[PDB]
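Asks: Here it is, the structure, as structure tokens.
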Amino acid sequence: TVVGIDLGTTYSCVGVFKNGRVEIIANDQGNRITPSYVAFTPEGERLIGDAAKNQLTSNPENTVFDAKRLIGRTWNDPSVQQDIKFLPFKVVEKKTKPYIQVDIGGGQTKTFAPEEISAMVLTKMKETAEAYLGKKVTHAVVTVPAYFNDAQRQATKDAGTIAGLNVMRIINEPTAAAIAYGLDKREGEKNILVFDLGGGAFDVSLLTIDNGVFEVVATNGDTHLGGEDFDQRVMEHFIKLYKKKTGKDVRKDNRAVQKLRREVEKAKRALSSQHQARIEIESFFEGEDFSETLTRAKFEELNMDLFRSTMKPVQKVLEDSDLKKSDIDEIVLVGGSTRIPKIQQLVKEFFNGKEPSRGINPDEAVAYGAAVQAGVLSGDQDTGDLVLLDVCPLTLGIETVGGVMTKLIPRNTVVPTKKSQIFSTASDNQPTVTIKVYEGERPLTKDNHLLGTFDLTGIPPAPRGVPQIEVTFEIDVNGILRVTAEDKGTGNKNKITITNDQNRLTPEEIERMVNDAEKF
Ligand SMILES: Nc1ncnc2c1ncn2[C@@H]1O[C@H](COP(=O)(O)OP(=O)(O)O)[C@@H](O)[C@H]1O
């Protein structure tokens, strides 16, 4: 049995399709969602989920969360460096990547890739399913944000592999939510706008849905905008307010900062139905108390630029799809941050008063869709006929003379897809040709994201411009790039091997990580 797993920034959820419906599976504490948290106690045990989250404020330095905000990123990514200020665990550079360093008891230290932390969360979700089903789970569909880049997708797949899962399919969050919405609808072709604002990432997708055929027409998002940022804006407001009023800087006392996080999260949720919320921390800093009242007005003001920025991807999607606001037949709100009244108001006002679709739990819609997809890919016959056409989120291009982004595969192209191009040499007997591939929509590569540098190696001695090497760029159904090369010269064909600077986790490295995880 293939399971569907929503691997979320703040929570994870696992479901299965059985006897013609989705079951969202409860964990050992009876909760249908599990916090995406891992902790290491001084006594040496590894805690996952609710038990890990519950000791955050007493053991903050060795409690890990928000790994999805770091996964597949490089060390000098501004979103990594900005998030470090709010995370209690040490983040250290290794392999040009942010690794997580913790104490595991007995004066001992261990360093983990974000992939490894997410693999521990996936392992717990797998075990939750295995307890319910009474048998081993080896295959899964796993969710990612629609706007995840190549590295973020591959790193999520690698987390699955470390957790002992054959990840059959990576599914984009809004597409999963669309399946939850539109499964078994036999209505005419409808244009559906999915507005997906979770704990860490924001996606907008426009889909056509017509009797089981789902097509993503356009997508745009922000992989570092979500509920965690709304908490962190309020946290920073109070850290600064405390220093102004007392002269004391609490930003290094991890217990203080994470007690503030706990209280802000509680207040934020309260402010979705109340207009005021009391923040109370007994023993905030140096044994002294902290009491403040947060109004809905103040919460909104502190975050208004972030809230208003969610309209930017909405307009980008309408422009790419060539649709007007009035062509949108349904608005599907998904992600727990869509519970914020101001977000609902901004979306409603953008679409001139149109109400969102009812009957959809924004916290569970993504997991529901992943479970359906898992059932379909298994070969189940009690699901509806599901046909999915999804897209690549980012234009792929190659750097050419003058730092120019020369487009190869445009954004919003249905995957899988491929493009080929012939390369040659600039100098006599040149043995290697380098190709830099970028992701993004700006005309200069310095303003886009480097996907990787690829070296065509083993080019046999020849005069300049004579070699003819056909390089193929294929984006698979998961949204991940593979680059291959073939010699198209006349006479003796030579093997052209490609090397890259992506620093993929190798099977050797994954095996080591599997063995390291079993020690807990
Ligand atoms: N009533 C609420 N008001 C405001 N924010 C909420 C509410 N309920 C949940 N959230 C936020 O939703 C985010 C989590 O969204 P969810 O979709 O459940 O999980 P994930 O994004 O981790 O997959 C968190 O940032 C949480 O604070």
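Heads up, chain A uses Swiss-Prot numbers, so what you see runs 29-548.
Method reported for this entry: X-ray crystallography, 1.6 Å.
Each Cβ is built from the backbone N, Cα and C atoms, and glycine gets one as well.
According to Swiss-Prot:
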- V461 to F: Impaired substrate-binding (MUTAGEN)
- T518 to A: Abolishes AMPylation (MUTAGEN)
- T525 to A: Does not affect AMPylation (MUTAGEN)
- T527 to A: Does not affect AMPylation (MUTAGEN)
Asks: Return one of helix, strand or coil for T518 (mutagenesis position), based on DSSP.
Replies: coil
Asks: If you count Cβ atoms within 10 Å of each one, which of the mutagenesis positions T518, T525 comes out on top?
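Replies: That would be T525, with the most Cβ atoms nearby.
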Asks: Report the member of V461, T527 (the mutagenesis positions) whose C-beta atom has the most other C-beta atoms within 10 angstroms.
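Replies: Of the mutagenesis positions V461, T527, the highest Cβ count within 10 Å belongs to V461.
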Asks: Can you check what DSSP calls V461 (mutagenesis position), collapsed to helix, strand or coil?
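Replies: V461 (mutagenesis position) sits in a strand per DSSP.
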Asks: Expressed to the nearest Å, what is the distance separating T527 (mutagenesis position) and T518 (mutagenesis position) at their Cα atoms?
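Replies: Distance (Cα to Cα, whole Å): 24 Å.
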Asks: Based on DSSP, name the secondary structure state of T527 (mutagenesis position): helix, strand or coil.
Replies: strand
